[PDB]
Amino acid sequence: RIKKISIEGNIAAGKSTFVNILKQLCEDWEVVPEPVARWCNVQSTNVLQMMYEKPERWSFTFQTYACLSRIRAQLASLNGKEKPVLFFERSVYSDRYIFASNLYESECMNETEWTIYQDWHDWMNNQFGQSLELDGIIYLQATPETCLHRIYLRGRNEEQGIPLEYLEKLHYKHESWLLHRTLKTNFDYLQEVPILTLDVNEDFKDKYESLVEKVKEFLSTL
Amino acid sequence: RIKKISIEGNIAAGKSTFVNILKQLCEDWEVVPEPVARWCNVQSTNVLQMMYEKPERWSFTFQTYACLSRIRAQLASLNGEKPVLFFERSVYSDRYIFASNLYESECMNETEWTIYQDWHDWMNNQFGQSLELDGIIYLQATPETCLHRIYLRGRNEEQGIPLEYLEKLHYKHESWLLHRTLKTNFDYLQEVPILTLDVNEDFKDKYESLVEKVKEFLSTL
Ligand SMILES: O=c1ccn([C@@H]2O[C@H](COP(=O)(O)OP(=O)(O)O)[C@@H](O)[C@H]2O)c(=O)[nH]1
Ligand SMILES: O=c1ccn([C@@H]2O[C@H](COP(=O)(O)OP(=O)(O)O)[C@@H](O)[C@H]2O)c(=O)[nH]1
Ligand SMILES: Nc1ccn([C@H]2C[C@H](O)[C@@H](CO)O2)c(=O)n1
Ligand SMILES: Nc1ccn([C@H]2C[C@H](O)[C@@H](CO)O2)c(=O)n1
Ligand SMILES: [Ca+2]
Ligand SMILES: [Mg+2]
Ligand SMILES: [Mg+2]
């Protein structure tokens, strides 16, 4: 009954910044941010920092946790909200086919880890995930260079060392999935999901009238 | 509606051997073996072998996988007269015996151990309330015995297991199933009947007594 929209985008693209501008843009819009605050405080340890420090060792662990939390956080919000619209920061899909995938392709996860990961991911969704099916997706598109700026801009520490190559790898992944719609999944229905693509290479912190304009148009057809 | 019994015991104690002697003693008794096969075959790689080879690196991974599978396997057999279902080990022995000991042994750090438990709690809380045990059968054997039967079985990944390891596991079993002093987050547990059987002696062909006590146990459930 509640429309479910997923906001996707490369690291530091503008998801959070954008997602906020919407939180208030209308009382009938709730947001489900990425539970990052929860991955950076696991028993006074930063697991995001641990992956970025030794990916060959922590990727699997980290990726697995990230996804688990993401689900719980989203399953969560689905209780506590006329024209209901729920906005997710990233989604289980981008978790597996963008980050997890890329980590494997980059040898940061071996056959065993990657195999387990997917089986687990499939099980999870098949289980506590049916009700998390998206009705739409908003691709906040930005070049690898721009996102790199915003990471440096945001100032989060674990990310300050991220190489443009990483950015690049994930930018292509994003594109193939959201823009071109070439990358396939195990979730058949994503093949019929609307995908609004917004170019946010330019600052929109105070120039989003257009963006928010297109968002409404998008949602009306849902 | 289906009675759920869990067979617990140290490595190579006799769980499988015992659990079989039962599946064929009443078309009303089904068994849910420990998916130890599915572990040894993950994309042509043995994850059990990977943990025993470098625990500091694979324990968490392995432990996590093991429990996931165990649950799926049990949830499965759950669906499909005086129905009794026998589980080889249980999510409880997974966490408070093996996972726990791996942490206590520095094979899992604070981060891994923390994540493990939170996940474990979430899992059970979720797709688990239907896996609650009605009873437990503790197949008790000294680590000495378990160590010999590890040779007799011949599984490779285990041939290098040290007695002290076998010992540490034994005490975790003793604490939770005999002296009942090890507490969990599942309050119901310490309120579940616990039949303890001494299997230090070979029962492959002398189980009349064992199976006798099993029936007595189940009648009071
Ligand atoms: O139009 C914009 C979009 C982003 N940012 C900066 O980029 C950083 C990361 O943006 P965000 O928090 O949205 O990251 P994301 O949620 O996309 O990972 C923040 O410090 C923002 O101030 C900015 O200055 N202008
Ligand atoms: O009464 C018995 C119980 C066990 N075993 C041997 O102990 C090993 C381990 O048995 P099992 O596979 O049941 O171990 P578990 O699955 O309980 O760890 C095998 O070689 C069994 O044949 C035996 O010789 N006699
Ligand atoms: N499955 C995911 C999801 C997010 N992140 C990262 C990207 C950022 O560095 C941080 C915040 O999104 O987490 C990741 O590596 N893997
Ligand atoms: N949580 C568990 C469960 C089982 N095993 C191991 C012990 C034996 O080597 C094999 C069969 O029980 O699996 C383990 O290390 N950790
Ligand atoms: Ca902290
Ligand atoms: Mg963010
Ligand atoms: Mg066995």
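Chain B is numbered as in Swiss-Prot, which gives 20-64, 80-114, 120-260 for the residues shown.
Technique stated in the header: X-ray crystallography, 3.0 Å.
Heads up, the Cβ atoms here are built off N, Cα and C, so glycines get one too.
Of all Cβ atoms in the shown protein chains, 22 besides its own fall within 10 Å of the Cβ of B:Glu127 (active site, proton acceptor). Secondary structure at B:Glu127 (active site, proton acceptor), as computed by DSSP, is strand. Feature annotation from Swiss-Prot assigns active site, proton acceptor to B:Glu127.
Residues annotated as ATP binding site in Swiss-Prot: B:28-36, B:188-192, B:240-242. Annotation note: B:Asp241 (ATP binding site) sits in a coil segment as assigned by DSSP.
In three-state terms derived from DSSP, B:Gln97 (substrate binding site) belongs to a helical segment. Annotation comment: Swiss-Prot describes B:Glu53, B:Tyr86, B:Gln97, B:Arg128, B:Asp133, B:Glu197 as substrate binding site.
Around B:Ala100 (mutagenesis position), a 10 Å sphere centred on its CB holds 23 further CB atoms from the protein chains shown. Experimental mutagenesis at this site is recorded by Swiss-Prot as B:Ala100 to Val, annotated: Strongly increased catalytic efficiency towards deoxycytidine; when associated with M-104 and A-133.
B:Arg104 to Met appears in Swiss-Prot as a mutagenesis experiment; the accompanying note says: Strongly increased catalytic efficiency towards deoxycytidine; when associated with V-100 and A-133. In the three-state DSSP scheme, B:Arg104 (mutagenesis position) is classed as helix. Counting every protein chain shown, the number of other Cβ atoms lying within 10 Å of the Cβ of B:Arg104 (mutagenesis position) is 23.
One mutagenesis experiment named in Swiss-Prot is B:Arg104 to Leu, and its note says Strongly increased catalytic efficiency towards deoxythymidine; when associated with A-133.
Same-chain residues at least 6 positions away in sequence with a Cβ under 8 Å from that of B:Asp133 (mutagenesis position) are, in sequence order, B:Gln97, B:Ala100, B:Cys101, B:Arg104, B:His159. For the published mutagenesis B:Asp133 to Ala, Swiss-Prot gives the following note: Strongly increased catalytic efficiency towards deoxycytidine; when associated with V-100 and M-104. Strongly increased catalytic efficiency towards deoxythymidine; when associated with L-104.
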Original post:
Under a criterion of Cβ-Cβ distance under 8 Å and sequence separation of at least 6, what residues of the same chain contact B:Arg188 (ATP binding site)?
Top reply: B:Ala31, B:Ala32, B:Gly33, B:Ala180
Original post:
Considering the binding-site residues B:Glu53, B:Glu197, B:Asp241, which residue's Cβ sits among the greatest number of other Cβ atoms within 10 Å?
Top reply: B:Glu53
**OP:** Using C-alpha positions only, work out which of the binding-site residues B:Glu53, B:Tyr86, B:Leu191, B:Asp241 is nearest to B:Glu127 (active site, proton acceptor).
**Re:** B:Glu53
**OP:** Could you tell me which of the recorded positions B:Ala31, B:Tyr86, B:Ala100, B:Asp133, B:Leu191, B:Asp241 have their C-beta within a distance under 6 angstroms of some atom of ligand 7?
**Re:** none
Original post:
Hey, does DSSP put B:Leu191 (ATP binding site) in a helix, a strand, or just coil?
Top reply: helix
Original post:
Per the record, substrate is bound by B:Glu53, B:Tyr86, B:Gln97, B:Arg128, B:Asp133, B:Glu197: how many Å separate the farthest pair of Cα atoms?
Top reply: 19
